[PDB]
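Chemist: Supplied in structure tokens, the structure appears directly below.
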Amino acid sequence: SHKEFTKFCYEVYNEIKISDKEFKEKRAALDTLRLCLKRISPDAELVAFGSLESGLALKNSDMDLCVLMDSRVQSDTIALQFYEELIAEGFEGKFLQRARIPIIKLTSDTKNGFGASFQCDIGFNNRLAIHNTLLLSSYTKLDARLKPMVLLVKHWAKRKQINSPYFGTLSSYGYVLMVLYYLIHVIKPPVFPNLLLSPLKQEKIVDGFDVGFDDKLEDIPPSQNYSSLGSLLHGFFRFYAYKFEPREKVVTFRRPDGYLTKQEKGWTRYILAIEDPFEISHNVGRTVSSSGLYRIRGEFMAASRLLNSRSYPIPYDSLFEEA
Ligand SMILES: O=c1ccn([C@@H]2O[C@H](COP(=O)(O)OP(=O)(O)OP(=O)(O)O)[C@@H](O)[C@H]2O)c(=O)[nH]1
Ligand SMILES: [Ca+2]
């Protein structure tokens, strides 16, 4: 049935989605950071990616940003100049470099009025993240059920303490791919087609990887899946609770039938295997430990049990209660 659960899902959806107002502050912060960048490098561009760009932002959202510049210009030089201009403009944060890759991490804004905890990560030439944000952004426009589905899943994973890459669970981006995977390759009929495997997809090579997909969205026929949000969510929890085999299988967007063993791939960390759709050497779930997976699986099981429970009224609220 799922009528009540669906009603409940939309109610939570509206409380947790980014408000127009905060979204408008975010775009202002972005404008401010761009002006600071122009002062230091007029040719470079500052772009948003992740949840703020794809339309998948919860309240109190962090910002993922990327500086695009000429590949002949050394990224660490302008990274530092940029960082020095931010400090001088009253931002607080850190300048760091992992191997070759410089990163700025802004944690605050003492002047411009964008928070006391304004959290903002600035990368340099992370073109791949821009592209995979384009993909998620495109699926978002393809069916209206995806956005609230994702926000609810993100909310759930956060409440259940299974959204921590540093303490052995999965990034939000990983849960998005787990949602997309289910909606493309598991649910029948499919909610979505695989845009990477579209016969209309054109190759596009960026940093060695094919980032190509079919983005003529207007020419794609709508879903023949008519499930309510509630139903989709129940299918999603059920599949990862009971059917998906994490020890043996890979979440993938590179197989017409979504079938990929860990072995084919040489992925025997790989406790939870999610192959990025574009950077296919990158296991999005490499942060997941053995005890993190146990907890991720347990929470999936408990979510399936709750939604399948026969004791009425079903306490749908327990879905978002702290673990
Ligand atoms: O493994 C990763 C993780 C991150 N990303 C890139 O970084 C972006 C942000 O990564 P997040 O995990 O923060 O996604 P999110 O913004 O949607 O989640 P919340 O903040 O709402 O919790 C992702 O959308 C993707 O573009 C990767 O490319 N690979
Ligand atoms: Ca983010």
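Following Swiss-Prot, chain A residues are numbered 40-307, 323-377, in order.
This entry, so its header tells us, was determined using X-ray crystallography, 2.5 Å.
Including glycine, each Cβ sits where the backbone N, Cα and C put it.
So Swiss-Prot says this about it:
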- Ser90, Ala168, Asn171, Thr172, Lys193, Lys197, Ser211, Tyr212, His336: UTP binding site (BINDING)
- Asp101 to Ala: Abolishes catalytic activity but does not affect RNA binding; when associated with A-103 (MUTAGEN)
- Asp101, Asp103: Mg(2+) binding site (BINDING)
- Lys133 to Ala: Impairs binding to RNA; when associated with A-137; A-321 and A-323. Also impairs binding to RNA; when associated with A-137; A-277 and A-282 (MUTAGEN)
- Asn165 to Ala or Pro: Abolishes catalytic activity (MUTAGEN)
- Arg277 to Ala: Impairs binding to RNA; when associated with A-282; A-133 and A-137. Also impairs binding to RNA; when associated with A-282; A-321 and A-323 (MUTAGEN)
- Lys282 to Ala: Impairs binding to RNA; when associated with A-277; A-133 and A-137. Also impairs binding to RNA; when associated with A-277; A-321 and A-323 (MUTAGEN)
- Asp330 to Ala: Leads to diminished TUTase activity (MUTAGEN)
- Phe332 to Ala: Reduces capacity for binding RNAs (MUTAGEN)
- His336 to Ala or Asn: Abolishes the UTP specificity and converts Cid1 from a TUTase into a poly(A) polymerase (PAP) (MUTAGEN)
- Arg340: ATP binding site (BINDING)
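I'm curious about the neighbourhood of these features; can you describe it?
Modeler: Neighbours of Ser90 (UTP binding site), defined as other CB atoms within 10 A of its CB across all chains, total 23.
Long-range Cβ contacts of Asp101 (mutagenesis position) within its own chain (separation 6+, distance under 8 Å): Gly89, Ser90, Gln158, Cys159, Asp160.
The Cβ of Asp103 (Mg(2+) binding site) lies under 8 Å from the Cβ of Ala87, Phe88, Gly89, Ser90, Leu91, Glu92, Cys159, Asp160, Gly162, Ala168, each on the same chain and at least six residues away in sequence.
Cβ contacts within 10 Å of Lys133 (mutagenesis position), excluding its own Cβ and spanning all protein chains shown: 10.
Taking a C-beta cut-off of under 8 angstroms and a sequence separation of 6 or more, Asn165 (mutagenesis position) has the following same-chain neighbours: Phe88, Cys105.
Secondary structure at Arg277 (mutagenesis position), taken from DSSP and collapsed to helix, strand or coil, is helix.
Long-range neighbours of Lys282 (mutagenesis position) (same chain, six or more residues apart, CB within less than 8 Å of its CB): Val225.
A sphere of 10 angstroms centred on the C-beta of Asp330 (mutagenesis position) encloses 21 other C-beta atoms.
Shown in sequence order, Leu167, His170, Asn171, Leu174, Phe248, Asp249, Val250 are the residues of the chain, 6+ apart in sequence, with a C-beta less than 8 angstroms from the C-beta of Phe332 (mutagenesis position). In the three-state DSSP scheme, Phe332 (mutagenesis position) falls into the coil class.
According to its DSSP assignment, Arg340 (ATP binding site) is coil. Just so you know, the Cβ of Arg340 (ATP binding site) picks up 17 other Cβ atoms within 10 Å once every protein chain is counted.
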Chemist: Which one is it: of the recorded positions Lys133, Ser211, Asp330, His336, whose Cα lies the shortest distance from the Cα of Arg277 (mutagenesis position)?
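Modeler: Among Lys133, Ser211, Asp330, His336, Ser211.
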Chemist: Taking only the recorded positions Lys133, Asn171, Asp330, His336, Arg340, which have a CB closer than 6 angstroms to any atom that belongs to ligand 2?
Modeler: none
Chemist: Validating a neighbour-count step here. Other CB atoms within 10 A of the CB of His336 (mutagenesis position): how many?
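Modeler: Excluding its own Cβ, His336 (mutagenesis position) sees 13 Cβ atoms within 10 Å.
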Chemist: Do you know which of the recorded positions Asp101, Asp103, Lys133 end up with C-beta under 6 Å from ligand 1?
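Modeler: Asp101, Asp103, in sequence order.
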Chemist: Which secondary structure state does DSSP assign to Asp103 (Mg(2+) binding site), in the simple three-class scheme?
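Modeler: Its secondary structure by DSSP: strand.
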